[PDB]
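What follows is one structure encoded as structure tokens, with my remarks underneath.
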Amino acid sequence: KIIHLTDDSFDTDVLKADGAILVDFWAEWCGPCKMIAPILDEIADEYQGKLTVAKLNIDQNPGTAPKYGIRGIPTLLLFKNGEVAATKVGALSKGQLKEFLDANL
Amino acid sequence: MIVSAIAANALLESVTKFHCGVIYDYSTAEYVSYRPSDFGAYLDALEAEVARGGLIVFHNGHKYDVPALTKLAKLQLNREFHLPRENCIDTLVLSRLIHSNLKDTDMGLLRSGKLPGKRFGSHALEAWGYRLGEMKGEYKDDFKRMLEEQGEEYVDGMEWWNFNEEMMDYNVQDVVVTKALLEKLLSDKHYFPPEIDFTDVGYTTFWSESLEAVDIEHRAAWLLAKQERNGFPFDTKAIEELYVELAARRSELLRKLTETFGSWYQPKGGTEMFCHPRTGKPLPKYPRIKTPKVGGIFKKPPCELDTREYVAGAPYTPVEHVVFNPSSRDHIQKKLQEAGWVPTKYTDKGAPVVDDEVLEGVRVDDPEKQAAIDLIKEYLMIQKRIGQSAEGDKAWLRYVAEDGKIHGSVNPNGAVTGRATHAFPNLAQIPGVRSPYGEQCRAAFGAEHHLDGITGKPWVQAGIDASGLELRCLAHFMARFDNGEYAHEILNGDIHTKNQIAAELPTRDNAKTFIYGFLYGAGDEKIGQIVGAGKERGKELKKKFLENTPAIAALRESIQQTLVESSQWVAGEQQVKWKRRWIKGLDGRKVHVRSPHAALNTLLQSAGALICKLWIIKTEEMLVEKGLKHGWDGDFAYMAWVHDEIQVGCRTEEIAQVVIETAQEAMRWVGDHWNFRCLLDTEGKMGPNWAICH
Amino acid sequence: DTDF
DNA sequence: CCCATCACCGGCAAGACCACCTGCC
DNA sequence: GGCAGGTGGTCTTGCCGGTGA
Ligand SMILES: Cc1cn([C@H]2C[C@H](O)[C@@H](COP(=O)(O)OP(=O)(O)OP(=O)(O)O)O2)c(=O)[nH]c1=O
Ligand SMILES: Cc1cn([C@H]2C[C@H](O)[C@@H](COP(=O)(O)OP(=O)(O)OP(=O)(O)O)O2)c(=O)[nH]c1=O
Ligand SMILES: [Mg+2]
Ligand SMILES: [Mg+2]
Ligand SMILES: [Mg+2]
């Protein structure tokens, strides 16, 4: 359901994706990342049509993360036509994420 | 006897103006103040006391007040003022001697609440006045409040730039506190006989009737103060070029290491605890967290979005992108464990031990990572040399004065055993000639780097070192047990080369560290580490050397019977009943014993220190009585004293040869003075710098 | 006997 | 540490502290 | 303009280690 990005695929999957992409910069050792994971699994399903959820593990793909200045995780970057439309850091709740998306979509 | 204290516009190094002075005369029981225009009268009063064969008491006068007055007298009045050593008394020297135990005997002064924390184990006048109970308030505090009233900003030490009546008053308080300290120290029956009123005697009686330790300490402090003023001729250019070479090698090692170890993300910043989202239970397995208390999708009263990154309530782990840093021990442990290394030994705070011992032994699988471990070991040593020579706060390059010399500080009795301490910078921890870059570092310190003021020709260096000091002290104390057998055998060739061969050690330095590790109670595993083996060889070496000279055990036993009366262990500590918690030093002083297992080290390390203290005192005294003058404008100049070794600058090679012979004669004199049961010897070397004189 |  | 001892000093990493920023009242 | 909270520096400790005798 979710697109697990890689360094080589990020360009062809995020910055050129036609649609609206919500990229989650995470790490396996982070608590909040584990909290927002199920929320993403449901938001990806609810918004299937008007948005696409992608995930980039900052450990496995070290070339992409530095380019966006990750200073905290989980980092939610809403890309809109190759430009970062909105950034929100933290393990938001289903309602806080729904709000964030609806306001920027 | 008179008690005094001065105030000036700066430290000895840059003092240019005398502000005020106070003198308390025991014969009149009155205080006399001297303002800036009374400088000449003040000097006269001090010389008047010297003319009467009296005594002048200062607190740190040997190192500051006396030399400051000489410098200022020449600069402001154009007079040669030189108070003789035998007429000066220093409450700081006396305090460091009688009360060397101030890091433990100060606990209940602070637990109870009576001493301001910042003055803990301090021998300063403020500290001592607090303990005595004379503190009326700091002068710096009064100046700070006058400045906070006028709106002006305070700058470090600006309270001494100009004279004022507040400084004069605080000067009088300085003299009252110095008087209180003098009388509290003289009340110690162990050092000053109660039969004599040391505040009503001439200098000759003060030195003859008081304990020998008081005289040795004042003579040592006066000589080492002169040594500090002399400085150690330093080769600034050579160290600047070495710094350029080391920095280039560091850049290359860092380049190769960052090529091999890429950057990564790791947590940095979290102070909260991540807790379970439904139950609320803390989960301390995860890294520390930060939960924002402000933020949302929108702002407050078609509502305008809130573009700050956080949402109030949404936790997140703060992280940093980190490039490999070989100077860290966390990065090294992390990357090496990610390469297969399995840590064996840890620290009692929860962190694997990453030192040269483990690093030299770490074995991974990737050949590149294994080679990076060697780049790390080189980088760490390179960094040690760069930090000590140029970048550290106390780096040599930061301490070179206008005279091209490093005036390292020395606390004549900083160690509990009677040894001295060295700092700003520590000239007793310069890398040894047998260590990496040690020859260049040691060569940078040398008499050749000083050009004679008259002929302009570089001076020559004379280095003298006590031969097997502490082992000869051991032979002395155990001669009553072995009838002087070891004291005689010890001079059968070099003791360290004989032990090296006997123990089958690679170097003579390894034999020194082994014999001293063993003698001072090292365990089997420790002796193995020292020799580069295990606990088996440790036991072998221990029983081989302890069986050869069994009187060592008897000496240890006798020490216990004299100091300890019973003991018991609770938790990690030993609860000792002390029959007497001290050892009588060669000069009679009390030498605080910290722990029963270090009592033998206390006995031996104190004896050697006191031996060396009289040696450097007698050597200079013999040189002076031979017509030689001390100073760069004379014939010789003490440049450094490293426990049992001296480095003296000499105007000519002939003078250096005389210094070497005189140091040997002074050592034999010291041995005869305290009736040593072991012959004391020294080894001298003539040369251009420290690298060649050792 | 005692020395120290 | 079933204890080598005595010392100084360096860098890293974490807290403490402080001026000064947003955002809401 | 105050209050609460956040941000970015500077300073201070403590840990862990290396240098000498
Ligand atoms: C610095 C200075 C000290 N003094 C004298 C007078 C004071 O009683 C005494 C203060 O010594 P300080 O060197 O100022 O000692 P401190 O406690 O302020 O800080 P630290 O010990 O770390 O150095 O030295 C002067 O007369 N003029 C001066 O410029
Ligand atoms: C090197 C070393 C010395 N010391 C003490 C013992 C020594 O008597 C004193 C002087 O050290 P050194 O002068 O270096 O050695 P030494 O005097 O015993 O023998 P030599 O001069 O002939 O080379 O410092 C130790 O306690 N542990 C040590 O590791
Ligand atoms: Mg003073
Ligand atoms: Mg020696
Ligand atoms: Mg020596």
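Chain B is numbered as in Swiss-Prot; the shown residues are, in order, 1-301, 312-704.
Backbone N, Cα and C atoms are what each Cβ position is placed from, and that goes for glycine too.
The C-beta environment of B:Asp654 (Mg(2+) 3 binding site), restricted to residues of the same chain at least 6 apart in sequence and closer than 8 Å, consists of B:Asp475, B:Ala476, B:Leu479, B:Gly618, B:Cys622. DSSP assigns B:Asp654 (Mg(2+) 3 binding site) to coil in the three-state reduction, outside any helix or strand. Per Swiss-Prot, the feature Mg(2+) 3 binding site maps to B:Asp475, B:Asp654; the stated evidence is experimental evidence.
The Mg(2+) 4 binding site annotation in Swiss-Prot covers B:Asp475, B:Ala476, B:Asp654.
A C-beta separation below 8 Å, combined with a sequence spacing of at least six in one chain, links B:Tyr526 (substrate binding site) to B:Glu480. What Swiss-Prot lists as substrate binding site is B:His506, B:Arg518, B:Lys522, B:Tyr526, and the listing cites sequence analysis.
Cβ neighbours within 10 Å of B:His123 (mutagenesis position), excluding its own Cβ and spanning all shown chains: 21. The note that Swiss-Prot attaches to the published mutagenesis B:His123 to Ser is: 83% loss of exonuclease activity.
Ranking the binding-site residues B:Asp475, B:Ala476 by other CB atoms within 10 A of the CB puts B:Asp475 at the bottom. Less than 6 Å separates the Cβ from ligand 5 in the case of none of the binding-site residues B:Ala476, B:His506, B:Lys522, B:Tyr526. Within the set of recorded positions B:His123, B:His506, B:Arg518, B:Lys522, B:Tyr526, no residue has a CB atom less than 6 Å from any atom of ligand 4. Taking the C-alpha positions, the distance from B:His123 (mutagenesis position) to B:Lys522 (substrate binding site) comes to 35 Å. The most densely surrounded of the binding-site residues B:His506, B:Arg518, B:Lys522 is B:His506 (count of other Cβ atoms within 10 A of its Cβ). Proximity of the binding-site residues B:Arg518, B:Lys522, B:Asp654 to ligand 2, judged by a Cβ distance under 6 angstroms to any of its atoms, singles out B:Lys522, B:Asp654 in sequence order. B:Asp475 (Mg(2+) 3 binding site) carries a strand DSSP state (E or B). With 10 residues not built between them, B:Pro301 and B:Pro312 have C-alpha atoms separated by a whole-number distance of 9 Å.
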